[PDB]
Number of protein chains: 4
Amino acid sequence: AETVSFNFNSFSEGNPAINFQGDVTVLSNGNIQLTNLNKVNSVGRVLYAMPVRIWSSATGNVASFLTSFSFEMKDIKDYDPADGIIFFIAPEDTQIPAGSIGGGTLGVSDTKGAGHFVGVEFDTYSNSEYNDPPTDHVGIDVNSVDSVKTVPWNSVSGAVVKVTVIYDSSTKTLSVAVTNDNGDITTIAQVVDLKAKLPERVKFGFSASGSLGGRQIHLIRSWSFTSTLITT
Amino acid sequence: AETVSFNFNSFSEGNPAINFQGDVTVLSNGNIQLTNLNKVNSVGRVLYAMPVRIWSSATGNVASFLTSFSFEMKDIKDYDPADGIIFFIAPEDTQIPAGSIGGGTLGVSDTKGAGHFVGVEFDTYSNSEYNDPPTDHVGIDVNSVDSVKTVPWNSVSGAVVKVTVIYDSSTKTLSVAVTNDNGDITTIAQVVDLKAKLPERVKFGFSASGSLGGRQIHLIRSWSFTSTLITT
Amino acid sequence: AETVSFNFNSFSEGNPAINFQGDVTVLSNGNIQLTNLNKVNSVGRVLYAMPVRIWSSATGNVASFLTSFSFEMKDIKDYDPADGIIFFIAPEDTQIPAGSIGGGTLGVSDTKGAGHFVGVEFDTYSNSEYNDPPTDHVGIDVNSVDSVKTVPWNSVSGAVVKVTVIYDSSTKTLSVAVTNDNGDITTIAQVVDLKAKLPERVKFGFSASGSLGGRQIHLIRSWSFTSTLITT
Amino acid sequence: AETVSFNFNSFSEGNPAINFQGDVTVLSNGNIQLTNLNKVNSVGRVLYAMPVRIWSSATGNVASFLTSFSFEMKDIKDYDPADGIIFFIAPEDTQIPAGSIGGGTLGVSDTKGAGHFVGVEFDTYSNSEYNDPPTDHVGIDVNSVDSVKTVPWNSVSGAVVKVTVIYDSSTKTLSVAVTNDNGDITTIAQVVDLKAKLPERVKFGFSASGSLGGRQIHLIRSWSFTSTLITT
Ligand SMILES: CC(=O)N[C@@H]1[C@@H](O)[C@@H](O)[C@@H](CO[C@@H]2O[C@H](CO)[C@H](O)[C@H](O)[C@H]2O)O[C@@H]1O
Ligand SMILES: OC[C@H]1O[C@@H](O)[C@H](O)[C@@H](O)[C@H]1O
Ligand SMILES: OC[C@H]1O[C@@H](O)[C@H](O)[C@@H](O)[C@H]1O
Ligand SMILES: OC[C@H]1O[C@@H](O)[C@H](O)[C@@H](O)[C@H]1O
Ligand SMILES: [Ca+2]
Ligand SMILES: [Ca+2]
Ligand SMILES: [Ca+2]
Ligand SMILES: [Ca+2]
Ligand SMILES: [Mn+2]
Ligand SMILES: [Mn+2]
Ligand SMILES: [Mn+2]
Ligand SMILES: [Mn+2]
């Protein structure tokens, strides 16, 4: 078997173990702040520097992974609390889309909402152009911000949120669990054939965006990960 | 929103939140020891004392849940290292089956291997009478120790094992993530309609068993849990 | 350590984690209504169905606890707005006293006003037989509705009240902070030895009562709680 | 009645509602970071700009208050996680002690550990020169970091801690409740005559300090407060 595992209790701008793209910054408290509040159509992303091999061209085997992370989103005067954070998987050469308008694209898609990635978004603004639900929601995205499936959710300002994600390669199922502020959990699962949607080696990371009037604090507090690919 | 959440970092015999059944004992370090090393066909089970409402007969809604736990199995001189541990869900009046032979039944089924429960087993002995795979394995059981599905796994003597489970009510998916000694993860997921398999009120817990020749130390070290049922 | 914690933002009938006694009811809005407006000497109580271990006879240790809740009392035609609500603690076999007259007993004591419980009352009627102050008030009750101590308070019809109670086992101090509708706080603290007044296992909850002419809407809207007993 | 009440979900150095002293900085995420990680004997404090009238020389009455806050301390390399945060009350003209050495002084006392203030410390280092318990502890201090009383407590790096404090006027009791990462709650209470120990007008606030080798992230995330003084 081939395993990739890491853990971040804190983040440091200097550490090369992570790629910083766009407006991302690292606060003195070790928190990764994805977007710049004083910028229009801001976009910031972070990827685990080491590309992870999710499937073998020799066997056809796809890896399973268990990952958990905690983030925080807080409102600011005077802007709509937008746009949200998305935990994504993409080609290792992934970079913020050219001419990104941020906002509802969440830093991973073009204006039409399309891009090459698979992710779990924590959306805090209803974009009708991307067919978003009416309330805050968590969604499974496959090459588009027009979610394959979504689930009602509530983004509480200044609340630490914990997420646990399990991908089981045999059933090709991606299961998510979000632990809210009131103590309630919110789950969402979807079958997604990663090998069919993504290349052999990829990068995992987070992205967040904003617009002219849509802005809020997007923070990544921690992140643990373990992927295992059967090589036999 | 109806939620049940608890977190055991250790245990005590006087903790009312825990129902002890069979040969269960509590070690001075807070660990629960499920089987008696000196008894033939030993059986021990521990349960969260409070019955949990997993689905509504009024709305048809089914709860989602996130639960994590860590156990440890250790060989002893010089019995066969058997039989294993099973995280189960069963009717609130669940009790060790009458005339339990322990062993491959894992304390949750009858001689034929049937019973009323849903669970994730960590099997260390291949019982041909229950169609077990040839090696240790993690299984998803529904009313029977003859697993609906299993995955190859390896139980390391004296190794602390971490497990995270996610049940998504919408897709009825029960996904398990097992973190091994060497940091490798093993996963298994299966669609299981709890509403169709179990009554509205149930109890969650752990069970382990041995036989005359098959014995080993079965320890439950910690357990956190959160179930949420959408109501009104 | 042994901890019991929970958080209710609303309530629903059927939740096995709650014991309903008497005339209690759950409204469509998740609120718990303690008394029946058409019944003479009405009494309704709600208890967390999980017994809480407040002290150990083995170690002699006593638990500490933090709890918060919000309630609302609202007048009705043509009865006197009575009798009030009491947050209480009693033996786990606690039931509404047999042949209760409700009224000023607040559903936890006998006709003389005696009982086996400890609690914080929110009194809206002056019962001279129990030496009540002449106006509305918050009181600390130890085995009697004839409060060991009281502080002038005022129950505003329809006002949502917030309460926070801290019990420090070391000093045996029970402090209460009541946040009125107009933003003012009212506090009352009393040294109460729970190890000396209650058994090792108890149940927490609320009770409200009325009489023939004294009636009113008694609502419990939320309730969070955390008690910890050191077992080391 | 005279009541003061406020609430901060986020902080800003451009806001007049707060005084900033020393190395205190406000991160882009809204958190207040009390100590500078790059300075020796660092010290930073903040105070609610408006002095709170806690007692009257005309009537002798003393105010009761309920205040809760959340903070965060996180380790860093290669320094000892020190020294801690202290929520204090002091003369309205309080200032960082002249020639402060930070460290165990928590930024409120002199080298001897004496000063004019009442506070609740969250101590993460054992200074023998101040008779500190051998482990992390929460203490009630009255004009000295040589705590009047302490209770064992575990400071978890990167964990958000919630605190609730109630000062009962009549009993002159100050009781505190702290929420741990494991879920357990910790409390400590002590009788403190604010009238005798502090002036009529005071300021409430937080302070944290570090040394040459002792440094860590000291964050203040939110703070609500309500005090009521009877004027009659
Ligand atoms: C009545 C009878 O035929 N007896 C048989 C024994 O001969 C032998 O087959 C045992 C095997 O029990 C299993 O033992 C292992 C360990 O060595 C595990 O504990 C299995 O779960 C057991 O079933 O069964 C009867 O006693
Ligand atoms: O007001 C806020 C919003 O503004 C829109 O212009 C943008 O497309 C949305 O994604 C969101 O940022
Ligand atoms: O008029 C109202 C009141 O009536 C009394 O008879 C009763 O004892 C009081 O507790 C209160 O209900
Ligand atoms: O190692 C760290 C510590 O070092 C001491 O010298 C200092 O007095 C303490 O307050 C703390 O800073
Ligand atoms: Ca959107
Ligand atoms: Ca078996
Ligand atoms: Ca009365
Ligand atoms: Ca110290
Ligand atoms: Mn969306
Ligand atoms: Mn099996
Ligand atoms: Mn009274
Ligand atoms: Mn100290």
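Quick note: numbers on chain B are straight from Swiss-Prot, i.e. 24-255, in order.
According to its header, the structure was obtained by X-ray crystallography, 2.2 Å.
From the backbone N, Cα and C atoms, a Cβ is placed for every residue, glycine too.
According to Swiss-Prot, the protein has these features:
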type    : residues                       : note
BINDING : B:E144, B:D146, B:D155, B:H160 : Mn(2+) binding site
BINDING : B:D146, B:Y148, B:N150, B:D155 : Ca(2+) binding site
VARIANT : B:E115 to V                    : In minor form
VARIANT : B:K172 to A                    : In minor form
VARIANT : B:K185 to I                    : In minor form
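Everything Swiss-Prot records as a feature, shown here on the structure.
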residue	record	DSSP (3 states)
B:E115	variant position	coil
B:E144	Mn(2+) binding site	strand
B:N150	Ca(2+) binding site	coil
B:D155	Mn(2+) binding site	coil
B:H160	Mn(2+) binding site	strand
B:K172	variant position	strand
B:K185	variant position	strand
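A simple way to gauge crowding: the CB of B:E115 (variant position) has 17 other CB atoms within 10 angstroms, across all the protein chains here.
Checking the recorded positions B:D146, B:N150, B:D155, B:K172, B:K185 for a CB within less than 6 Å of any atom of ligand 10 leaves B:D146, B:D155, listed in sequence order. Sequence-distant contacts of B:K172 (variant position), defined as residues of its own chain at least six apart whose C-beta falls under 8 angstroms from its C-beta, comprise B:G162, B:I163, B:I211, B:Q213. Contact annotation for recorded positions (B:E115, B:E144, B:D155, B:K172, B:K185) versus ligand 6: B:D155, each with CB under 6 Å from a ligand atom. Here B:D155 (Mn(2+) binding site) comes close to B:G127, B:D146, B:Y148, B:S149, B:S170, B:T173: these same-chain residues lie at least six apart in sequence, with C-beta atoms under 8 angstroms from its C-beta.
Just so you know, of the binding-site residues B:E144, B:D146, the Cβ with the fewest other Cβ atoms around it within 10 Å is the one at B:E144. Listed in chain order, the extra residues whose Cβ falls within 8 Å of the Cβ center of the Mn(2+) site residues B:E144, B:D146, B:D155, B:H160 are B:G107, B:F145, B:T147, B:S149, B:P156, B:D159, B:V161, B:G162, B:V168, B:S170, B:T173. For B:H160 (Mn(2+) binding site), applying a Cβ distance below 8 Å and a minimum sequence separation of six or more within one chain yields B:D146, B:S170, B:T173, B:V174, B:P175, B:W176. B:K185 (variant position) has a Cβ environment of 18 other Cβ atoms inside 10 Å. Here B:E115 (variant position) is positioned 26 angstrom away from B:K185 (variant position), judged by their C-alpha atoms. Sequence-distant contacts (6 or more apart, same chain, Cβ under 8 Å) of B:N150 (Ca(2+) binding site) comprise B:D106, B:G126, B:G127, B:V168. Surrounding the centroid of the Cβ atoms of B:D146, B:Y148, B:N150, B:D155, where the record places Ca(2+), the chain contributes additional residues within 8 Å, namely B:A105, B:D106, B:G107, B:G127, B:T147, B:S149, B:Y153, B:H160. On the backbone, the CA of B:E115 (variant position) and the CA of B:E144 (Mn(2+) binding site) stand 20 Å apart.
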